[PDB]
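Participant: Structure incoming, see below.
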Amino acid sequence: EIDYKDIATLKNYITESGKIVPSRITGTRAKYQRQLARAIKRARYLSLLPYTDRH
Amino acid sequence: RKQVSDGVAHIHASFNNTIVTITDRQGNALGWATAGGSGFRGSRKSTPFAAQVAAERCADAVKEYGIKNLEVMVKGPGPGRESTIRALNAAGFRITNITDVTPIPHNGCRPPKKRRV
Amino acid sequence: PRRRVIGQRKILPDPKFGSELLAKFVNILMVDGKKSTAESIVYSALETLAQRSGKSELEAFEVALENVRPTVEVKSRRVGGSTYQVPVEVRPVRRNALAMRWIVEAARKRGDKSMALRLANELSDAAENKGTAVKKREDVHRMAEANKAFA
Amino acid sequence: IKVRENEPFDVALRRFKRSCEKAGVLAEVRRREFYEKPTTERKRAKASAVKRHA
RNA sequence: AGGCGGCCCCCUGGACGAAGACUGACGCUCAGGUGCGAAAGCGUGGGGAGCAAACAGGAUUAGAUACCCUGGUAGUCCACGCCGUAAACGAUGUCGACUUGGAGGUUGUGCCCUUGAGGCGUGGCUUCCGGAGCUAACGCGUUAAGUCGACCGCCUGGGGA
Ligand SMILES: [Mg+2]
Ligand SMILES: [Mg+2]
Ligand SMILES: [Mg+2]
Ligand SMILES: [Mg+2]
Ligand SMILES: [Mg+2]
């Protein structure tokens, strides 16, 4: 949201299996959901968060 | 022969069938049995009950290594997803952990057309 | 029974022993309304069952009944074009009747010379759980437990 | 998803099955067993919006 | 418009908003013209994991040149170039003005103990309802199918086409 480096804030928005949690469950404003998924997407590329529980 | 005592039960449960494979932590195959094996064909093979006796028959050809603890890896939908683990726990096994491993593409390969039955 | 459920008629007790239960038995064994001849086969078998069992008369009956009593059964069901077999836990009241009905049915399917003898050797066999009717209880469990999966 | 634990269990499984109802596994495998045309997946999405009006 | 969906960069089009300066009718539409334009299709050369017309095989059926199954070639991907059509649809041509409302979603901007994840407004988009009116009716209804104006396209029984 304010940054992909905030893995602390970001972990609260993923499931046990690393899937992005929809705005519905979180009740997050609609603009930031996007900022959030894009920052989660950035953190995944950089191996700061997993794509899947598998690895 | 040989000793393991800490293993893993891999179950492949498709709609037409389910297959049980027992393994060590490394992934080396210890024993296996399938639903189509124990008789049952077509309409009967694809049942939880047929999956149950597969799980039973698999433990009757692996305790040669004397397993005592294991984790479970559930792949596929259909029956014998759920009933297979139960038969396992009753065969004399403390079951430690369960995890679903059904593969999920991140939308890659195109599947077959819908069946117009 | 689409809408109207009912209570059950609670037949009179057996004239000789005063048991509603054994009255439920003669009815199950009775044929063509020959009541007069129905209690005749049931008692004479108990007289044969009593002597040979020794162990009273009222209790001897139940020991055989204790066995063929079935705890569970299966109920047919048609969901998505498939006749699934759903195993239901069955109530005590009916549990004895089945025990009674299979005991009665195996006796005619027997080799002996008369009905009193067929009946006596069936109770005796059942007392040791080793007859036709017990196997019917065992098939019920074999048929059940198979569909243990659905419940 | 994933599951283990407690000395007094074998009912962790009730957990496991409720974890998969939560995760959408069986639903997901059905969705992909067979190809769905884009127009069709657009058609599915509308029908449920409408029903999600009380 | 057709259509565009993982992450990052380079290039680039348009839209909205706040505030004030500048030009000063420079606008609207548009036959002919031009360009764009899904999918299949065609040309050469790539590419080729899945899927799959054709085709083969196995089933089903009275038949089964089909629906099911096992296979599977073009094709679907890239480059360059052709074709220019679709239920290319909101089946609703562009612009501009005017006429009660309620619930939302999206995105800007002013004000308020930022004292809350809000309170007051004010823009552009958008969804569902719904008044008047309009409608053959279904319906539409400030995003009009109402109220009027500018201009283009098109319609004139069905078939034959
Ligand atoms: Mg080509
Ligand atoms: Mg085919
Ligand atoms: Mg045309
Ligand atoms: Mg309306
Ligand atoms: Mg107008």
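Here chain C follows Swiss-Prot for its numbers: 2-152, in order, are the residues you see.
Backbone N, Cα and C define each Cβ position, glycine as well.
According to Swiss-Prot:
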type: MUTAGEN; residues: C:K36 to A or E; note: Defective in ribosome assembly
type: MUTAGEN; residues: C:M116 to G; note: Significantly decreases affinity for its own mRNA
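Surface or core, plus neighbours and distances: that's what I need for these features.
Facilitator: Applying an 8 A CB threshold to same-chain residues 6+ apart, the list for C:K36 (mutagenesis position) reads C:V27. Look at C:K36 (mutagenesis position): DSSP puts it in a helix.
C:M116 (mutagenesis position) counts 18 other C-beta atoms within 10 Å of its own C-beta, drawing on all protein chains shown. When secondary structure is read from DSSP and collapsed to three states, C:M116 (mutagenesis position) falls in the helix class.
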